[PDB]
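Trainee: Below you'll find the structure I mean.
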There are 2 protein chains.
Amino acid sequence: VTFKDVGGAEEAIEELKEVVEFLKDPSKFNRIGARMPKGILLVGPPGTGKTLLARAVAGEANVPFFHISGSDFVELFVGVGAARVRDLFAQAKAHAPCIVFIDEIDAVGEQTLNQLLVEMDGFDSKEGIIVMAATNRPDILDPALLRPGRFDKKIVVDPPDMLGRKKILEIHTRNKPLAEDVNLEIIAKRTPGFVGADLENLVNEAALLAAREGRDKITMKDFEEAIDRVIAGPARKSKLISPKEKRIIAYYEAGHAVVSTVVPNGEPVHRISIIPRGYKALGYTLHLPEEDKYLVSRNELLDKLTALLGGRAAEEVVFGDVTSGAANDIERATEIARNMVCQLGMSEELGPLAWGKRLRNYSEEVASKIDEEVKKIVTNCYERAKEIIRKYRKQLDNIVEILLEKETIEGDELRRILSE
Amino acid sequence: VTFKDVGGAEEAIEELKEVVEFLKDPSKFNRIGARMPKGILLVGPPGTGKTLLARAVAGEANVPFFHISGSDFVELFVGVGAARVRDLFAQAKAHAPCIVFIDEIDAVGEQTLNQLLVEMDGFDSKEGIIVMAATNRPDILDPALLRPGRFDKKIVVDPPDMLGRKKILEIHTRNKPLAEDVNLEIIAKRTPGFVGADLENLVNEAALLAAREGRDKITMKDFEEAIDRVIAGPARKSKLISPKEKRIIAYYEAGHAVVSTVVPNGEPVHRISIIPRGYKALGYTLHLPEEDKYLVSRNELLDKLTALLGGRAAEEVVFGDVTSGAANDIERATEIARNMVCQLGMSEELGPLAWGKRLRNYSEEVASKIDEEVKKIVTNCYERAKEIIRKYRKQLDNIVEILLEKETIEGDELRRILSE
Ligand SMILES: Nc1ncnc2c1ncn2[C@@H]1O[C@H](COP(=O)(O)OP(=O)(O)O)[C@@H](O)[C@H]1O
Ligand SMILES: Nc1ncnc2c1ncn2[C@@H]1O[C@H](COP(=O)(O)OP(=O)(O)O)[C@@H](O)[C@H]1O
């Protein structure tokens, strides 16, 4: 369980390597005056992998490891926790420099608490005793533990970025017999926000779906379809859609994808489907990012707003009678335009100011000029999505009639059709 | 542990010297009628160093010292605290004039409380019994303890000013083997708001970082880099920034430093770096004050506001497309301009009045004249930062191309480049 078995956190490893060294040659840290801390506090979102790091460092240099959970101290009989703690340190002091882990310390931090503080102060840091604490919350902790001599050194763990998830997938798939067409980079970019714990569950679910039919390999189709069942839900083939009502959905989704391709700034589409899924959903479009970005320009916000108004601009041109389907793409397209004006200061009339944060302190004369700008930004974009559709209309029907039988179209075919 | 080992508080020492004298010649205070108090209450922010003063005064004249913590009285069995208190005074009365310290009295101030008040009133102040109490909160204390005869004399401790931190650093670094280029005045001015407890931790962390590589001296580079890891966090070299996206940050930070140098009133820069650090940060600039000030003029507030609008005025002139990076320098530059008008009364139209403190009691006709002034102060400054940049443009590119390879530039090189 060396450091080669943990991936996705290069700042909790490089920073936490001298502790291994300190357990090898403690003479280097006494010639100067170093006072290597007795306790280490790991903090981060739950499920990040805090517990695995302690096991990894314990196994890095052959050393006994004693794991104790603070949840076990909950609802224990009076005095049992104190006796367990005393026996733990009694065992620890008998052996060589050891590693002791205490988990879930937020809940504990009454009788066992005070006994812990006194007993911790008893032994010396030169014996070889290391205490590692892992909390899911840094605020509800007991303030007394933050005093010097107690837990004072903290390590922050963070969710992985794009390259971290690739490494985690590489780690967790070594044993299983993958097929020959499985690409782990594609599956790495379609899973943003996943903590390291969920990817193993994803692999297990893909294995289950591969095993249901019965076959010794896991193909790409199992991976891609297993991701959808986690985000939205299982497919619902029992639902019945009227033939004159599924023609509207075919035009509402084939218009959101034509507009999102013509405009310069955007991310490419992956597939379009109209199979119902989950509760209150009738069709979706998927994008895959090209890289990871941290700064957003202005022209990249006027083209994410035109795409959202693409579906509503396709019903109006074709049918002429607007439906109630596009009620969530209007709510999310009007708070994008209320940040370009109030907070980010990208309006040429109100200047570089931050009107807002209770949550409203300004006059009524000003409040009637923010609306004349919001209603002008949104209307100006909605007049351009309609203009885009009118050019690509003969090539918009072809995308529909293909989508009304196969019920799914791929991105490459779409981009081949648009560019005749 | 005499007074020579405590620095940074010259008002809790000069005021607390006759207590040492009173324990030497108590005859001077009885010829007139002095009734030197039995209890002394030390109040101040936590970690200021209240506990150290009691030990210092106890060691000033050779006298037994008995320390008891009020946190120990918490969750003790019924009657144990009273027995401990009785045994404490029983031991104290047997010896010469002694010193007894009670810590953390805010939590205690039920059964032990009443026993303390009665037993305190028992003995006489002429025996040589002194009681020192240290609380972190002056409001939650039991009001009964404020009656005469009980704790009535209080001493307030305060965080050190600029010269105090120098003395604390001098005290805590005597043993350790510093290098020859370490300047303690520079490190004293870059640590505002630090209480006396944090500087020793800073020294220990610098020692750790010096020891990691292995060398018998601590150079300046270890001190300066150890301060950053406390304020913001460790460097994150795993983060990847697109080549076309780190060119924007190089222009946003090289513009905030050119403007902050040309304007008359300001504090000099120290270094510019674009290495990511912490969470949601992509570049920072550091200043070092020349001295400590307590009054701020008006012209010193119109030049701290032009500097903040320097980054946004560098993207607009160069690229022409404003990004979302400068969203925190707009929020902090619009509450500076809402104090020059409402509270401080530095507006020539609304006169010397204080509109405001619920938090709003005035008409709507007035509320529409504060905005016409706020929008005029901010816009007038933003038209001048752009004017500054246009002059120093040939000398703004040189600062960038140097900053795109070394990833760090020093203040002296910047001020040499600007003044050709
Ligand atoms: N960086 C990582 N590399 C590989 N696997 C990880 C990583 N982080 C977390 N995991 C996986 O996530 C799972 C959950 O870990 P767990 O101990 O529950 O986290 P925590 O203790 O922080 O809740 C572990 O089985 C581990 O395999
Ligand atoms: N004025 C000072 N001079 C030198 N060291 C100080 C001073 N004030 C505080 N310290 C240091 O801060 C540390 C914390 O003191 P502590 O007793 O915890 O403060 P408090 O009791 O007020 O919380 C001590 O180890 C002491 O060395």
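In chain B, numbers come from Swiss-Prot; the residues present are 158-266, 281-528, 541-603, in order.
Just so it is clear, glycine is given a Cβ too, placed from its N, Cα and C backbone atoms.
From Swiss-Prot, here are the annotated features:
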- B:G164, B:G204, B:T205, B:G206, B:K207, B:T208, B:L209, B:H343, B:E371: ATP binding site (BINDING)
- B:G404 to L: Complete loss of protease activity and of oligomerization (MUTAGEN)
- B:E424: active site (ACT_SITE)
- B:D500 to A: Complete loss of protease activity (MUTAGEN)
Trainee: How many neighbouring Cβ atoms, not counting its own, are there within 10 Å of the Cβ of B:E371 (ATP binding site)?
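Mentor: For B:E371 (ATP binding site), the 10 Å Cβ neighbour count is 16.
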Trainee: Using a 10 Å radius around each Cβ and counting other Cβ atoms from all shown chains, which of the recorded positions B:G164, B:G404 yields the largest count?
Mentor: B:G164
Trainee: Of B:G404, B:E424, B:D500, which is closest to B:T205 (ATP binding site) if I measure between C-alpha atoms? They're all recorded positions.
Mentor: B:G404
Trainee: Using only the Cα atoms of B:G164, B:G204, B:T205, B:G206, B:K207, B:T208, B:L209, B:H343, B:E371, which the record gives as binding ATP, return the largest interatomic distance in Å, rounded to a whole number.
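Mentor: Max Cα-Cα spread across the ATP binders: 17 Å.
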Trainee: Specify the nearest of the recorded positions B:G404, B:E424, B:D500 to B:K207 (ATP binding site), where nearness means the distance between Cα atoms.
Mentor: B:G404
Trainee: In angstrom units, rounded to an integer, how far apart are the Cα atoms of B:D500 (mutagenesis position) and B:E371 (ATP binding site)?
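Mentor: Their Cα atoms are separated by 33 Å.
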Trainee: Running a distance check here. Ligand 2 versus the recorded positions B:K207, B:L209, B:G404, B:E424, B:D500: which have CB less than 6 Å from one of its atoms?
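Mentor: Cβ < 6 Å from ligand 2, in sequence order: B:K207, B:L209.
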Trainee: Please tell me which one of the recorded positions listed here (B:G164, B:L209, B:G404) sits closest to B:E424 (active site), measuring Cα to Cα?
Mentor: B:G404
Trainee: Fewest other C-beta atoms within 10 angstroms of its own C-beta: which of the recorded positions B:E424, B:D500 fits that?
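Mentor: If we count Cβ atoms within 10 Å for the recorded positions B:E424, B:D500, the smallest count is at B:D500.
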Trainee: For a quick check of packing: other C-beta atoms within 10 Å of the C-beta of B:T205 (ATP binding site), how many?
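Mentor: Neighbour count, Cβ to Cβ under the 10 Å cut-off: 24.
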Trainee: Just how many other Cβ atoms lie inside 10 Å of the Cβ on B:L209 (ATP binding site)?
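Mentor: The answer is 15.
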Trainee: Measuring Cα to Cα, how far is B:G164 (ATP binding site) from B:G404 (mutagenesis position) in Å?
Mentor: 29
